[PDB]
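A short write-up of the structure that comes next.
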Amino acid sequence: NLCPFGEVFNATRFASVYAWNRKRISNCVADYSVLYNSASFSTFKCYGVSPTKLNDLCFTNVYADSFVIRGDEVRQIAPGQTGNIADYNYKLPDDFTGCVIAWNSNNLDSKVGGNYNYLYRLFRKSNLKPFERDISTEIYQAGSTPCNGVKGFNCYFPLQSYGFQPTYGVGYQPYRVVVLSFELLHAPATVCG
Amino acid sequence: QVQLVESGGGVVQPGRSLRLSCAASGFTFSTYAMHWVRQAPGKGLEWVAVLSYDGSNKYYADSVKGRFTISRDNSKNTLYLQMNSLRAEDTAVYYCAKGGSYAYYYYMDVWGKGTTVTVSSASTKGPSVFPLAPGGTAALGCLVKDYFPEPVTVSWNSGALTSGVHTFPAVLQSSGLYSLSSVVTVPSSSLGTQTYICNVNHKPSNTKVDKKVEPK
Amino acid sequence: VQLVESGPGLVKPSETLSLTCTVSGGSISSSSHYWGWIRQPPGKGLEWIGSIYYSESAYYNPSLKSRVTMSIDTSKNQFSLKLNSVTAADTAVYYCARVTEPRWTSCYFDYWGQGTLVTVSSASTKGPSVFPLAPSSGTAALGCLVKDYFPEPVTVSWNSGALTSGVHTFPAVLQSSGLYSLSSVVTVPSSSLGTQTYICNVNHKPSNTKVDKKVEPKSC
Amino acid sequence: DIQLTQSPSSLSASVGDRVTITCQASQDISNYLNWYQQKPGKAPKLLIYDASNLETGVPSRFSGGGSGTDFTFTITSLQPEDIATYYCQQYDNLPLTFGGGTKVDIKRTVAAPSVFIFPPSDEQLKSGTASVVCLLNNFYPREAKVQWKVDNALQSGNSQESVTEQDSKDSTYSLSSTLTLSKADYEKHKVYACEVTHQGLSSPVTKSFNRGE
Amino acid sequence: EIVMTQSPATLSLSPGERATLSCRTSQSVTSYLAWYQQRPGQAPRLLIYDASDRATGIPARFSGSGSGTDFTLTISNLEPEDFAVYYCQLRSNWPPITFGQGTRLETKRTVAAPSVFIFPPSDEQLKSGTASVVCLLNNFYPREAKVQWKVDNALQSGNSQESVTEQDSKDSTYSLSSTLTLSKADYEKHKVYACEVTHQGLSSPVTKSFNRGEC
Ligand SMILES: *[C@@H]1O[C@H](CO[C@@H]2O[C@@H](C)[C@@H](O)[C@@H](O)[C@@H]2O)[C@@H](O[C@@H]2O[C@H](CO)[C@@H](O)[C@H](O)[C@H]2NC(C)=O)[C@H](O)[C@H]1NC(C)=O
């Protein structure tokens, strides 16, 4: 009947950026009006499509990628961006066609003692290809002597944790991102507006 | 209308090599990822390999690791699967499947019709037909033994006898040849006044055998 | 900003120790700072207890996690501390400081408070007995023995503050009886023993005890 | 790797009954669980994607649920075109792994098999190979166990079986066991039995023959 | 567990020189570190936060080598009022907010022999049933000193407590006081009381003694 956008944005728990979650949106009428009128998103950048002219464009499939990063990394969720999240966690293609939506979630994803449940990848041998997911936990060798699964001299764990506490600056507070990507094949369109 | 057409599947001896191909159409093939899946006769599905959008990252299964090689040619919109040193396990129906957006190998949105690969050393051979000679009702049949390759067709009385006929699917013997049995349940009173003949036809070997089953 | 502690200075063993810190230089309802407690036993190192946020949640030390709770009151602009089942190893000076956590491993204590000393013992508050350390029959040494008092501290002066040069008041030691004891000595020229009189003044506020002891050379 | 366990391996239900099979994962896979339907001969058709959602064209009679490790697949009202083997597949990580599969039968009153044995023909014995055939005609359910005896010696590793698909008229199964021995070993022994065990039989039914008569 | 080990326990340097305190973390994570200064009877003062950031009001002579695992606090020109105990503090995942063992910074000077004095118990205290004998070690350096009580040439142990003052603000020396506590009955069963002082500034152990009853 109607696309379950509620299960993505209003989810009780979000995933870490290194293991970002993708939900497939198909065979439903997609109401983007709610997202337009909603004045709670700190980011609503669309690429290849305009958000206004969206309730009249049908697509074969819609994909919603969701994760949590900090404020100064939201700028990396865009085509042609580099840093530590776009290189080791979540990379968008240059010819991206979709929207990036993000909002501040300090009241939910911050613990007073420290929220260490959200993680991000810190080391990797090469940058991620577009829409690639890496969840391996093998020790990253950054030195001459190799690492046999043990940390030490130039042997670090590939995953690191965010602090996520209410006393940080906005640049370090947790932000929930939903990346809506649209694909259009030479096939009947199941998701309209 | 995404189209995936497999080709190159056939018969090949153990240890030899074979190259399958998948012709994609109806979508930007250069952007999507590609899969290979096979399913052995009577077995379940098994993921084989996957390629990235630009054919720079490949991931296989341990069962085909170091022995299969997946490649692609974006200019020709074709997907390849180089299979070296083939064994009996590799005998399966090989499908290609479209992957995710770019390096999102975790999807299989569309599957092909699939080509079949048969790995056996035995050559084409005609079947030997032996009679299964025959309570209130009796059962008789025919043993279609030691033939290659599939399939064979069995009828009784040139199609007249159809009631109570059970033609079993063939089993692959340890010799590399196939055996098959087809039986029919008939009343005991008509065993002496009605002759039964099984009509075995094996097109690959151009063999047609009509065997008369009699009591002993 | 300034932090002031409040609470009883004596706690019996196996009972709860309550302390309240009151700030008066900013606001606890601020969304940028934590409010914690740090203790250190006499002559020992620092040990963080727990930090509380303006909401309600907080995080403490695993050692004292079970027998501790912390509370906050934005209205009175102060936060408190509760330590259940206090043993004799909780004898320490308890500070309340301001915490600032901007990043992740960055957690420093900005402005500290002066701190209060809570001594956990079952001993009785007692004034000290002041005995003279008579000079032995150059430089001569004399002093006063301040023995058997509770609790800390005492203040010792010589000649009502007129004598400071050469004065050494030693830190007190905790005896096996539960009472403290210290000594205060002063080095004076040996020629002044027969003409200059030396008096040590001992004050113990918890017992309202003020003792002036004349230290003279002992006669055979 | 992530391993999937389906339960049951096969079931039988009447038309209109509620059919529910389970698929449990070796570790948390969120909701990356697919459900395939595969009729014999055809390719697998996807029915459920993302554990809960229905694929285009799939009727509302199919439903799916679950998250993490335990998942379910439910057909509220069974239909004639619902006779297939249902597989569950995870796609949380590589390699992509499938479930054991669940075959759905037409539930039929338990019918006992008609056991028949066939000695090797004299024409085949001229070639130096002997094939004894054991026939299990028209029975239900599919579960059947056949044991061979050659002079009271239990045989193993020298026999093969093949069953037919469920008959579209009587809903029964048929089984064919073939014991393959060399002519030399066939001439050293005399008694050849194929003991059959089936639910419809209150005791195992054995049919034997003596080499000669 | 991320264990904090400061080095050294004690630092002996004089005004004008530079000190180098070491606070190495356990073979594990690496990030920020906070240094603190604490004077006697005062709350610890924040010196440096985030590896090497001077706090509001810290002179330029303080600096931190905030690098990896091992850290270092450096004081350029030691001022007279710069000698205290210094604590480094981390905030790891578990346990949160670990504190260092502390480095005591004292003013080093020339070796000074202690002036030894022994005090018999007063006649006023003997009336109470207790006898305390006091041994004084006045103005010595370094603070490492050994006091051996002897009662009738018998080495005493377990019935004595000692206390040391902080460094003198003028001559940079220490003073030690050791108190031998006996009952009045045990005190009157012996004659010779002495404390033997061994120190680096003494070529031989110095012993001061008195006889009970003799002035
Ligand atoms: C995400 O949720 C908000 C809030 O929904 C609340 O939680 C739900 C589980 C339900 O109990 C609602 O009644 C709650 O209000 C949605 O915003 C609300 O939308 C409703 C109508 O849809 C409206 O009456 C409320 O005023 C809205 N609340 C606010 C604060 O504006 C929002 O639409 C949801 N987003 C998606 C994509 O589903």
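Note that chain A carries Swiss-Prot numbering, so the residues on display, from first to last, are 334-526.
Using the three backbone atoms N, Cα and C, a Cβ is placed for every residue, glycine included.
Listed in sequence order, A:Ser349, A:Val350, A:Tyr351, A:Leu492, A:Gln493, A:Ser494, A:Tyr495 are the same-chain residues at least 6 apart in sequence whose CB falls under 8 Å from the CB of A:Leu452 (variant position). While the structure shown retains the original residue, Swiss-Prot records the natural variant A:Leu452 to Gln with this note: In strain: Omicron/BA.2.12.1.
Here Swiss-Prot describes A:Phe456 to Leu as a natural variant; the accompanying note says: In strain: Omicron/EG.5.1. Secondary structure at A:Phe456 (variant position), taken from DSSP and collapsed to helix, strand or coil, is coil. Non-local contacts of A:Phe456 (variant position) by the CB criterion (under 8 A, 6+ apart in sequence, same chain) comprise A:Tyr421, A:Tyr473, A:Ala475, A:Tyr489, A:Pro491.
Packing around A:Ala475 (mutagenesis position) is summarised by its Cβ count: 12 other Cβ atoms lie within 10 angstroms of its Cβ, all protein chains included. What Swiss-Prot says about the mutagenesis result for A:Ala475 to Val is this: Increased resistance to neutralizing antibodies.
Cβ neighbours within 10 Å of A:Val483 (mutagenesis position), excluding its own Cβ and spanning all shown chains: 7. In Swiss-Prot, a mutagenesis experiment is listed as A:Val483 to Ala, annotated with the note Increased resistance to neutralizing antibodies.
Remark: A:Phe486 (variant position) has A:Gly476, A:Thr478 as non-local neighbours, by Cβ distance under 8 Å and separation of at least 6 in sequence. A:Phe486 to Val appears in Swiss-Prot as a natural variant; the accompanying note says: In strain: Omicron/BA.4, Omicron/BA.5, Omicron/BQ.1.1.
Taken residue by residue with DSSP, A:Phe490 (mutagenesis position) is part of neither helix nor strand, so it is coil. Swiss-Prot documents A:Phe490 to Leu as a published mutagenesis change and attaches the note Increased resistance to neutralizing antibodies and human covalescent sera neutralization.
Here the residue is the original one, while Swiss-Prot reports the natural variant A:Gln493 to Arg with the comment In strain: Omicron/BA.1, Omicron/BA.2, Omicron/BA.2.12.1. Using a 10 Å Cβ-Cβ cutoff, A:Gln493 (variant position) registers 16 neighbours.
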Tertiary neighbours of A:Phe490 (mutagenesis position) (same chain, Cβ under 8 Å, six or more apart): A:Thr470, A:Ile472, A:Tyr473, A:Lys484
